[PDB]
Protein chains: 2
Amino acid sequence: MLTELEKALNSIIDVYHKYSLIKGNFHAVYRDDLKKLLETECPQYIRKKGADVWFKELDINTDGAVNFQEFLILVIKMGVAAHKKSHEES
Amino acid sequence: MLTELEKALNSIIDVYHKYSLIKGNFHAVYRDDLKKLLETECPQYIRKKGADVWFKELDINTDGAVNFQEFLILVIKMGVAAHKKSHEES
Ligand SMILES: [Ca+2]
Ligand SMILES: [Ca+2]
Ligand SMILES: [Ca+2]
Ligand SMILES: [Ca+2]
């Protein structure tokens, strides 16, 4: 049996694979692949930053692709943002 | 509605708050609360580390509690391990 946390992580990992398996190195997500991922699996408050800005931000070693570890940065930033949005006033 | 990623992140945040709700500040999980979470929401490979070990490792600002941001360290670890497992063979 898998815990709730395991299921959530698996779904996150499933999302990455859906894009890394598109072309080229199947363990990497390229610029256009990421743009698709952002406008399809991410909320407005995250999308509106720009797919190119996000790519520049996620491609740490600047090899032209986003691998899993780098993708996890986006996942963490999204969690932090989601959490902050839940108890933020105006 | 919600995307697959939003759902996954909400589920992760909800699991943390399920235990942070027990006592004290809603934004804090105490050492005993963490032990309960680990034994219930985490797989054997995470638990075997020891509840006291996880608490000290996660309490980054040493305030005696584990906040959401700190909890993400555990989540990342699980993701990396889950990712590695999905690419494995029989
Ligand atoms: Ca690829
Ligand atoms: Ca890279
Ligand atoms: Ca609490
Ligand atoms: Ca702390």
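Please read every residue number as a count from 1 along the shown chain.
When the header is checked for method, it gives X-ray crystallography, 1.9 Å.
Cβ coordinates are placed from backbone N, Cα and C, and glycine is handled just like the others.
According to Swiss-Prot, the feature Ca(2+) 1 binding site maps to A:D33. The secondary structure of A:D33 (Ca(2+) 1 binding site), as reduced to three states from DSSP, is helical. The Cβ of A:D33 (Ca(2+) 1 binding site) lies under 8 Å from the Cβ of A:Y19, A:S20, A:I22, A:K23, each of which sits 6+ residues away along the same chain.
Note on A:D59 (Ca(2+) 2 binding site): other Cβ atoms within 10 Å of its Cβ, all shown chains, come to 18. Among the features that Swiss-Prot reports, Ca(2+) 2 binding site is placed at A:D59, A:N61, A:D63, A:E70.
Here Swiss-Prot flags A:12-47 as domain 'EF-hand 1'. Outside the domain 'EF-hand 1' (A:12-47), and at least 6 residues removed from its termini, the chain residues within Cβ reach (under 8 Å) are 54-55, 58, 64-68, 71, 75, 78, 81, 85.
Annotation source Swiss-Prot lists domain 'EF-hand 2' at A:46-81.
DSSP classifies A:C42 (mutagenesis position) as coil under the three-state reduction. Around the Cβ of A:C42 (mutagenesis position), 20 further Cβ atoms fall within 10 Å across all displayed protein chains. What Swiss-Prot says about the mutagenesis result for A:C42 to A is this: Loss of antifungal activity.
Highest local Cβ density among the binding-site residues A:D63, A:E70 belongs to A:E70, counted as other Cβ atoms within 10 Å over all protein chains shown. Checking the recorded positions A:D33, A:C42, A:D59, A:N61, A:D63 against chain B with a Cβ-Cβ cut-off under 8 Å leaves A:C42, in sequence order. Calculated from their C-alpha atoms, the gap between A:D59 (Ca(2+) 2 binding site) and A:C42 (mutagenesis position) amounts to 18 Å. Among the recorded positions A:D33, A:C42, A:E70, the residues whose Cβ sits under 6 Å from any atom of ligand 2 are A:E70.
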